[PDB]
Amino acid sequence: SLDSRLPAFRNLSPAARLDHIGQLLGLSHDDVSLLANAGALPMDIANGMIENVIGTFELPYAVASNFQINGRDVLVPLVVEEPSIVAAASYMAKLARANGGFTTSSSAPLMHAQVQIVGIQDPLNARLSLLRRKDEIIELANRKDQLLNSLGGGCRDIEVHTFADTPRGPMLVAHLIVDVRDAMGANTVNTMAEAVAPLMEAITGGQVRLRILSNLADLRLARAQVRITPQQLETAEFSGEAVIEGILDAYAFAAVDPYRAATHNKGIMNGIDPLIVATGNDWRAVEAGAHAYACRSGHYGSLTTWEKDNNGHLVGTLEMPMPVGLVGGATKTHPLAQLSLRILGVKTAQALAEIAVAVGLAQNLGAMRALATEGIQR
Amino acid sequence: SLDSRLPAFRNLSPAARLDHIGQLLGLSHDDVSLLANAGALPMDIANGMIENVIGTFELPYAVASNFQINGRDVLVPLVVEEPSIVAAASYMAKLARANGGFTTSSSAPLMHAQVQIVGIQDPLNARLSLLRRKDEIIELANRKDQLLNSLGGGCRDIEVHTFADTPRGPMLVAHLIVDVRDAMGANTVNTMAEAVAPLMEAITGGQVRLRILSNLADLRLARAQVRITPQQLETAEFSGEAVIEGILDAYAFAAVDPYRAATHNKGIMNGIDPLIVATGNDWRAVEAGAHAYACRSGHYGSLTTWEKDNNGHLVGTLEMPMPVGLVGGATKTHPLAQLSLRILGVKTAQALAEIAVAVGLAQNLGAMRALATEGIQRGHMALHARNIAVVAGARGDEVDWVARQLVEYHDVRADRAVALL
Ligand SMILES: CC(C)(COP(=O)(O)OP(=O)(O)OC[C@H]1O[C@@H](n2cnc3c(N)ncnc32)[C@H](O)[C@@H]1OP(=O)(O)O)[C@@H](O)C(=O)NCCC(=O)NCCS
Ligand SMILES: NC(=O)c1ccc[n+]([C@@H]2O[C@H](COP(=O)([O-])OP(=O)(O)OC[C@H]3O[C@@H](n4cnc5c(N)ncnc54)[C@H](O)[C@@H]3O)[C@@H](O)[C@H]2O)c1
Ligand SMILES: C[C@@](O)(CCO)CC(=O)[O-]
Ligand SMILES: C[C@@](O)(CCO)CC(=O)[O-]
């Protein structure tokens, strides 16, 4: 029943904003006081989180309004230093509301862990010997996380890739494919990969080197859609139809020119990374998966798509890797990460991922709209 | 001058760490007070930085030790949530010190402003019309920012690219090449792009669309070098020669497989982004420039290089775009961004950019050395043992006792903190 529209929110005091947020969600007094006074992350907690700590560092904590995800209103916390991001997110979310809001979907929460093996005289043969015994390897990985498996996750499969031409000789690389449920999953699959490497070595006869997740998490994709009508985009100087054509022009620019794509995709992360930070997740992992995926073709291109549908409406998509957690890393440890998660209402990590790509799509739309409607000076 | 070794820093309390830092830099009591107390970012400043603000959000603020840049010791502040990063960077700086530390340099701080032109049937011809009048275009860009020119910057050149066959028809893109001095550059070059847009329209007869910086800042490069000897890399299990070979195996793996390079480059930005955050700079811009640069060849690869020199020593490089500012929005506004700059001692944006690539190179070395020896999990999971305790159902204050036990048994897993609980 949540209403995320938040009229005049942009003009209230932070206290009145905090007040209003707590009314809508039924936030407890303990929850509200986490943001009412500075220092919600005690030094006892901060000193255990990273090394050589001498203090804490604040960034603003904001809430984007209007977002609606498969028909459900959602409030979006965001932590960033740069102006205009929150406004643009909120305004595009407001336009998206009229045409159904954002529509999202996602894959299962699957992470790859790589096991690199050098020194094999017959790596292509060894690959088949490895695959043939994958159940044994899968069983071995799952012994190290009885908890994960009890919750419906765990190692599901193995794939093997080979690299014949390398300055350091031929390389075999096994991928454990692991359902990590509500975790982002890095430590989980790293333990699994370290655990299975000796059996793998025994089968293939090489020497194991790296045992490590891949951040190109292309089995953990999240998807968002948005639709905008010409009427919604009409400005003083341009018809709504001309604005749509200009947005498509800017999109094709990003699609052919990496100099533009880098900036175009930067605007997307302007919307995603602040949500990642606000929920205590690793934003370097999200950035690396985002940009590596944008050039999987060998050409660094745009993560979003923008089209005109058969009705003349502007339709955008965002599909990308989105590894995030509700548990693990620092997401349980930072009190405000827990509060961010309560504000969002998410019950699985994949639901958080779908919100992330919705916000990234909205940020890109706001960026391109502003750039396309800016008249030429004279 | 300054000594960045910080003996026993890892085991001092945050307050005693801060006192030692204060002593070393001659910080004032007011300066030290900004980290000895919560809320250095006042709400009225936070509320004016971004929209819909309802509070602030803290991340830990740390200092990495041992770093040395071109013979000078430097203290490096870092803001991040993930354990092991700061320790690995300090460790690798420690090793680098024995062989001269990090050697760095950087190019002039040049950014591209893009001006996209559509609506012409002759973009190839129009490109030559622009190049013919480039001095008139550069001169008009430079009256728009006369202060910047007195500071030693400004528009130096233009280049012009064509994409004559795109789905939306032909398309011409002019790049202004702008020296932005000590700014990241976005607003400087964006203004200049707007200024030249009607003149380019008149020259080409097309319609200008986007006027915007590029974050693929490949004319704003920073460079770091490091050297490590085999004796420094020996462990009880492994010869230092074997570790160096294992590191080269790891590097060749990143060079051929994008599934590996993504993670490899991620480990570099574990080092760089927290320094960007600590100085109030835009970390999305640095990430976009970094990863897009890693694919410029048409294959997504490693930002660092690792080799064995003729003495058998491990030598590493990092050259990448590094657009950062000492001025510009959050950097002057956030009191702790100003303190970070004071701790760093940097006098130009390029000095800061060179520290960033030194840290990123050190970070990448730290991950690879762990990966090529005992595995990432041993040292990292030990420092992660409190989060594993909290996750497995501790929190409260039994966090210290089960995290202690997890580290004694060298088995930091949720399964183990559960059964210990
Ligand atoms: C984490 C790691 C530093 C543990 O150190 P170790 O192997 O047990 O070695 P040592 O205890 O001898 O420490 C050597 C140096 O590392 C640094 N260091 C190690 N642990 C540290 C800690 N808790 N805090 C601060 N600095 C630390 C120090 O500079 C130390 O020097 P010192 O002898 O003056 O104290 C090491 O395993 C590593 O570098 N792992 C890679 C971690 C990584 O890459 N993380 C990215 C995120 S996974
Ligand atoms: N290159 C990288 O991205 C990289 C590499 C190494 C480490 N890391 C770090 O790893 C950390 C995240 O690792 P993680 O996600 O495995 O967290 P974690 O290791 O802290 O916790 C994962 C464990 O939580 C348990 N768990 C409890 N409830 C669960 C639930 N509902 N769903 C799934 N698991 C549950 C599981 O037993 C799991 O093994 C981040 O701090 C990240 O920065 C990242
Ligand atoms: C405006 C933009 O550069 C974000 C600025 O931080 C994104 C874009 O150009 O698409
Ligand atoms: C350890 C690493 O994954 C960073 C962890 O955040 C980097 C790497 O694999 O090189």
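Using Swiss-Prot numbers, chain B covers 2-422, in order.
Note that Cβ sites are derived from N, Cα and C of the backbone, with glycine treated the same way.
Pulled from Swiss-Prot:
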| type | residues | note |
| --- | --- | --- |
| ACT_SITE | B:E83 | active site, charge relay system |
| ACT_SITE | B:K267 | active site, charge relay system |
| ACT_SITE | B:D283 | active site, charge relay system |
| ACT_SITE | B:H381 | active site, proton donor |
| MUTAGEN | B:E52 to Q | No loss of activity |
| MUTAGEN | B:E83 to Q | Greatly reduced activity |
| MUTAGEN | B:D183 to A or N | Reduced activity |
| MUTAGEN | B:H381 to A, N, Q or K | Reduced activity |
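Features recorded in Swiss-Prot, as mapped to the structure shown.
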| residue | record | DSSP class |
| --- | --- | --- |
| B:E52 | mutagenesis position | coil |
| B:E83 | mutagenesis position | coil |
| B:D183 | mutagenesis position | coil |
| B:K267 | active site, charge relay system | helix |
| B:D283 | active site, charge relay system | coil |
| B:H381 | mutagenesis position | helix |
If you measure Cβ to Cβ, which of the recorded positions B:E52, B:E83, B:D183, B:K267, B:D283 are under 8 Å from chain A?
B:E52, B:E83, B:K267, B:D283
Given the recorded positions B:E83, B:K267, B:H381, which one's Cα is the least distant from that of B:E52 (mutagenesis position)?
B:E83
Hey, which of the recorded positions B:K267, B:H381 is the loneliest by Cβ count within 10 Å?
B:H381
Tell me the Cβ neighbour count for B:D283 (active site, charge relay system), meaning other Cβ atoms within 10 Å of its Cβ, over all protein chains shown.
25
By CA distance, which of the recorded positions (B:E83, B:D283, B:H381) lies nearest to B:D183 (mutagenesis position)?
B:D283
Whole-number answer please: how many Å between the C-alpha atoms of B:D283 (active site, charge relay system) and B:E83 (mutagenesis position)?
19
Cβ neighbours within the same chain of B:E83 (mutagenesis position) - under 8 Å, at least six residues apart:
B:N271
Cα of B:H381 (mutagenesis position) to Cα of B:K267 (active site, charge relay system): how many Å, rounded?
16
Please list, in sequence order, those mutagenesis positions from B:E52, B:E83, B:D183 with the Cβ less than 6 Å from ligand 2.
B:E83
Those recorded positions in B:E52, B:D183, B:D283, B:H381 whose CB falls under 6 A of ligand 1, listed in sequence order
B:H381
